[PDB]
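In what follows, a single structure is set out as structure tokens and then discussed.
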Amino acid sequence: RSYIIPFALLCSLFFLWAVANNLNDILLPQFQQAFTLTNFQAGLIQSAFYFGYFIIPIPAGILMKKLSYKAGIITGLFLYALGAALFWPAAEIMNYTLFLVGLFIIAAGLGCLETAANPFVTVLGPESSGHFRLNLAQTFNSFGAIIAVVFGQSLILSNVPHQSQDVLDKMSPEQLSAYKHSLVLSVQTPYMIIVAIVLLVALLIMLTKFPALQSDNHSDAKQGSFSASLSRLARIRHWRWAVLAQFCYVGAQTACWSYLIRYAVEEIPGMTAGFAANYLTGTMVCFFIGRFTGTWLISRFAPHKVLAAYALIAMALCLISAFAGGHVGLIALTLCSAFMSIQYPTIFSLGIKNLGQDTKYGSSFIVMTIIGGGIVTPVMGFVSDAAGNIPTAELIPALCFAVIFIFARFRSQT
Ligand SMILES: CCCCCCCCCO[C@@H]1O[C@H](CO)[C@@H](O)[C@H](O)[C@H]1O
């Protein structure tokens, strides 16, 4: 009961934030698609990614071990809004370096929130429902992403100045400066809305009183240490395996979506990349639908069994995708996300549940494996080009899902 209301709030707050955030995702390109283009500095943007999803996690966890989950969530929510707030001004004065800075900051909020919010929800109540809790909250996440794209993308990209790069090319310098500014001007109000949303969320959390948790506690001082927590983590095996599992999931997932439109265009005559995007959309819908249903499953059933089931089906879909072509392989690929759905939350929960003190530090690592999303692309490109076509590369995701299934039948403990 006292575990329940905070939870429902977290869900709504997951949803809400999920809107403010993917809202930020729609607009950020515009800064870039307007001030096009550049070479070296582009790599600097990708670095925010590793920064936030590799560096910040462990420190974040340390913050948490020493303070708590709410502390980490708060600062994470704090980091995000600060970083998001930097954009508008960097734009309005055309200071890139400032933009880049806010980007790293918002990037840290992300790694911070990831490492914070996930273990928190699964611990937010009885041990069994840890998996269902995280999954359901993640559904509200997915759902929030749904909404922004819907009620938001249309009702917000119809106020931003469209421009054929050719017109931009033909502009005088004065004109270009004028354009760029009118552009950053149109987005700056929705950004205030965003930050506003992010803030209120942070607010509600401070207002919200949660019950205590054997994993937030401090009864240790020496053994509460990093390496103490760490040396203990090696055997645990299910944790060490979920780590490997999440690396693969992220690799798998980005392999699928990142290469999807290329697959479509090279596989189906005559696809425009414009039209292919439609399939990409369907994928996110499968993903949300996939999660809703999977969570209904996670409530009825042993999570690992659902995880294992889903891992197999997705791997199937991918083999089908790799060996089929035309529309048959496409649909299989785009339908695959319906089964990726449950995977990340379920992997995460099986992974920690249950680590107690080491829950925090264990999470820091699971988060870092998001680096796998980055490591896969070269391999996708490599295998793809080495083979002459996109589909044979789709064996790689499949290879991931396979591994993940092994974990599912290897999630066990005690
Ligand atoms: C009131 C508390 C609000 C806390 C919200 C924590 C959100 C954690 C969600 O994980 C993130 O979701 C993104 C999509 O929304 C993904 O793209 C990204 O990979 C992942 O890192």
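Here chain A follows Swiss-Prot for its numbers: 22-435, in order, are the residues you see.
How was it done? The header gives X-ray crystallography, 3.1 Å.
Quick reminder: no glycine exception, Cβ is built from N, Cα and C everywhere.
For the mutagenesis experiment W38 to F, I or Y, the note given by Swiss-Prot reads: Strong decrease in L-fucose transport. Under DSSP, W38 (mutagenesis position) is assigned to a helix (H, G or I) in the three-state scheme.
Under 8 Å, Cβ to Cβ, and six or more positions away along its own chain, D46 (mutagenesis position) finds no residue. Quoted from Swiss-Prot, the note attached to the mutagenesis of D46 to A or N states: Loss of L-fucose transport.
Recorded in Swiss-Prot as a mutagenesis result, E135 to A, D or Q carries the remark: Loss of L-fucose transport. Sequence-distant neighbours of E135 (mutagenesis position): residues of the same chain at least 6 apart with a C-beta under 8 Å from its C-beta are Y74, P78, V388, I391.
Taking a C-beta cut-off of under 8 Å and a sequence gap of six or more, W278 (mutagenesis position) has these contacts in its own chain: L301, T304, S358. For the recorded site, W278 (mutagenesis position), the DSSP three-state label reads helix. According to Swiss-Prot, the mutagenesis experiment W278 to F or Y carries the following note: Slight decrease in L-fucose transport.
Under its mutagenesis annotations, Swiss-Prot gives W278 to I the following note: 30% decrease in L-fucose transport.
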Filtering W38, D46, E135, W278 (mutagenesis positions) by proximity to ligand 1: which pass a Cβ cutoff of under 6 Å to any of its atoms?
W38, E135
Hey, does DSSP put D46 (mutagenesis position) in a helix, a strand, or just coil?
helix
